[PDB]
Every structure is written in C-alpha cells, then in structure tokens.
Amino acid sequence: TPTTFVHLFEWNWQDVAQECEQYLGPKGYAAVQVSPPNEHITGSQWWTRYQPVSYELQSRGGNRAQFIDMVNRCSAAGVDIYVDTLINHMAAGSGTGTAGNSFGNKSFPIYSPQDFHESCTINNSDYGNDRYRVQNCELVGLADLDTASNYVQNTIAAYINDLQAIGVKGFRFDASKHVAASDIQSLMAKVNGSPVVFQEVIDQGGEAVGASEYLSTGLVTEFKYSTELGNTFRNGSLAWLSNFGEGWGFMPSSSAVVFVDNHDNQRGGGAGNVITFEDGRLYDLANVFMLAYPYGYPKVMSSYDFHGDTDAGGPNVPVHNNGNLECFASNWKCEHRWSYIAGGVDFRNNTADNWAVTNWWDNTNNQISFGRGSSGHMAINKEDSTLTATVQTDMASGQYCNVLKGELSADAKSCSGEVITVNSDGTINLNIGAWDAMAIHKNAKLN
Ligand SMILES: [Ca+2]
Ligand SMILES: [Cl-]
C-alpha cells in the first residue's frame, strides 16, 4: 500500500518521468511533489520558482509538452503528481518571465494593479499580533494577490483545473498562512472534484494565524514535527517520542503532512535544529523513525548539494545523464534512494494494516524499539554502545530481513543483508551496533 511521497526539488520533467518508471513506481512511493511548473521570473536561483509571471506551463523544469509527458509516464507507473501552487502572490518589481512575458509595477499578463492588495510590508512583529497584516501585506515585496476577488479566484481555479485535466492529482498551496482561510475556502468551491490538497502553514505557536484554521480546506504541513524531531535527535532523548503527535500539541494525524526537512528549512544552517542530508547517519535515523512511526502523511526530501550557497539553483547536469545516474555525490543527493530511507518506505508500506504503536520500549535515553502490531517491528540505537536488550513483539516466530540493509530474495530463502530472528515467545534479542537500526515486517520473512 502506497504511504509516502517525495519532493524532487528542482528536478526537470524528463528526470522526474524517468525516476517514476525505474524507481518510484517499482518501490511504492505514492507521489512526487514537483517544483512550480508555471512561468516564473528569470534567473538561476531556486527561489525564482516562487515568483510567478503567469500560469503558462513554461518553466525551468521544461515546457507544456514535457510536463504533460511526465504526468502521462508517472501515472502509467502508478505515481501521482502534486503541483506546487502559488495562491498568495506574483513576482516583485519588474522583469521578464521564462515564457517571454514582461511584467512590472503590479501589471501582469493576467492581472492588473486592482487585483492586488494595497502595498504594505509585513514586519517580523506582525506574525505575533497582527493577522490582518500577515494576510494582506507583501511577503518580502511579493505582490500580494487579492484572494477575496472573484476574478483572482477564477483565474487561480482555472489553472488548478487545467492541471487536473492533464492528469495532476494533488496540489501544495504555497504560503497559505498569508491567505485568509475563508478565501482558500471560496477558491476550493471553484475547484472541480476533490484532489489531494496540502497547505503550507508555518505555525510553531504564538502566531496570530494558526494552522488549525486550515484543517477544513485540506491537509496542513505540521512544521512542529520537523522542528521537534530535530531538537530531539540532536539535544534530547528518543525515549520522549513514545507519544509523538497529538500529545506534543500537534494537529490530528489524518490532517498532517510531515517531513524531517523541506527545501526551505534545510537552508536555514549552523545554529538550528533541523536534520538534513549533511548530517549523514543522523539523517537516516530521523527518517527511519518518521517512516516507522504511524503519524501524518510523510514526504521524503530529495536535495542537491548547494555547497554553502543558499541561493544557488540545482546542478547543471541532469539526474539521468545517459545511463549514468548522477546521485549520492556532489550534485543530486537523492535521499529517496538511500538504503535506510527507501527501506523505511518499504516498512511503512507493509505495516499500513495496523496504525498503532505496540510494545514500546526505551532505555529512558537514546535506544528505542516499537512495533506496528503483528505487521512489523523496529529499533533504533542512537548511542555509542551496542543495543542488546530483549524486546517483546507481536510477530510470528521466524527469520526476517532487516529492510534497512537488504531485501528478501526471489526464492525467499535468503536476504541481501542482516537477518533478525524472532523467538517462539515473540521476543527479539537485539544486537544493534552504535548509530544503527533495524526494521522488519511480515512480507520479508524467510522460506
Ligand atoms: Ca496575502
Ligand atoms: Cl512543505
């Protein structure tokens, strides 16, 4: 059962298309969140995708024909496409867009000055006390659309609807906190059917606009998950996570989109708790916890090495560079392909018939282990000494592949990596080295 999606950050359409066929599909990833496909300002920086010029499908990722080719190929492979949608604003200043269109002083090919809120700057103190300014003023000089306008709503709804006709199945509503939920509610009335919709609301608490306001219009991103997972793996105790979710003050599980990191917070760096690809084995573990724990709708992040430059765009070379995969090195990192992360995804897919956390065990510090009923069990050792405890599981006796390190063979007599034994009483005598882990499930059992 598909349970996890991935953000192929700055991946062009031909690369996403190929990735769907030879990797995402076969592996069971449910969907791919793509970078904004609409016309945007020119420049090589990543953030240019967040400054729209028009709704024409001509971007850094490719043109309309290439976008449609990608949605056709991914769908045939069983993978949905979620489009990153800009509902709050258009580009700042004046310039040229990727399709040739010029704009300037709140004048675009599809909007005129009257379609925007009157200019004002959002200052850092407004987030805390002034909701009106967080929603009606300009986020870093970006022309704030008058999202209450029937015309603005029909123009955005028409873009969303053209995309669904092409075959797109979900949408990420960028910067939702800056759009009144009532406006998002009218817009949704104009959207045909019921596509997956997740809204980006950054709410760490004490904000004048809360994420709970967006629960009725779709899924919401729970940034507290990302923020708290990092503080816990970096400075806290994993034992604390026994009841991660609602008890930590997070929104309902069925309404949340969770991640260890996203394209924005992985850039900030230095003092900040977020765990990213730069943390190596720490990143594996955080991901294994996320993918094993039954909370939220998780998205795996796929980044590129930005080399300290937080404005830089992606590598010059494509991912699939003529039968030569450009992953894991100094260009694309390809985390969705990392042994522990992919294995975590395989775990989540095979334990979807039991969303409970059973037989939770910890050492009060950084060694944990828990099960998903009789569907699977896992353990993490984030300490410098071998984990040898005996834990209780609800699993059938026999030998299983630790899916974080290998898989079951065609004949089903062996695994390509470490094997874990479940005793007749249902226990496991753990033998997990320092900073390592295991995950086993019912469909990766020997002979
Ligand atoms: Ca706004
Ligand atoms: Cl996000």
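Numbers in chain A come straight from Swiss-Prot, and the residues shown are 25-292, 294-472, in order.
If you're wondering, the header gives X-ray crystallography, 2.4 Å.
The backbone N, Cα and C atoms fix where each Cβ goes, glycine too.
What Swiss-Prot records for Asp198 is active site, nucleophile. There are 19 other Cβ atoms within 10 Å of the Cβ belonging to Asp198 (active site, nucleophile).
Per Swiss-Prot, active site, proton donor is recorded for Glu224, and the stated evidence type is experimental evidence. Under 8 Å, Cβ to Cβ, and six or more positions away along its own chain, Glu224 (active site, proton donor) finds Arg196, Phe197, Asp198, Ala199, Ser200, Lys201, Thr245.
Annotation note: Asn112 (Ca(2+) binding site) sits in a coil segment as assigned by DSSP. Annotation for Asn112 (Ca(2+) binding site): same-chain Cβ neighbours under 8 Å, separated by at least 6 residues, are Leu163, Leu166, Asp168, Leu169, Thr171, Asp198, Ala199, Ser200, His202, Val203. Sequence annotations record features per position, and here Swiss-Prot assigns Ca(2+) binding site to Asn112, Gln159, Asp168, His202.
In sequence order, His31, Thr245, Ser250, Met326 constitute the residues six or more apart from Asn286 (chloride binding site) in its chain with CB-CB distances below 8 Å. Look at Swiss-Prot and you will find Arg196, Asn286, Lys324 tagged as chloride binding site.
Under its mutagenesis annotations, Swiss-Prot gives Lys324 to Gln the following note: Abolishes chloride binding and reduces catalytic rate. Following the DSSP three-state reduction, the secondary structure of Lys324 (mutagenesis position) is strand.
Annotation for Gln159 (Ca(2+) binding site): spatial neighbours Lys201, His202, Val203, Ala204, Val233, criterion Cβ-Cβ under 8 Å with sequence separation of six or more.
The Cβ of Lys324 (mutagenesis position) lies under 8 Å from the Cβ of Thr28, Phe29, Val30, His31, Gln57, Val281, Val282, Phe283, each of these being in the same chain and 6 or more residues away along the sequence. The Cβ neighbour count for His202 (Ca(2+) binding site), using a 10 Å radius and every protein chain shown, is 24. For ligand 1, the recorded positions lying close by, meaning a CB under 6 A from one of its atoms, are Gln159, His202; the full candidate list was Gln159, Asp198, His202, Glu224. Ligand 2 lies within reach of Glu224, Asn286 from the recorded positions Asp168, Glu224, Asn286, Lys324, judged by a C-beta closer than 6 angstroms to any of its atoms.
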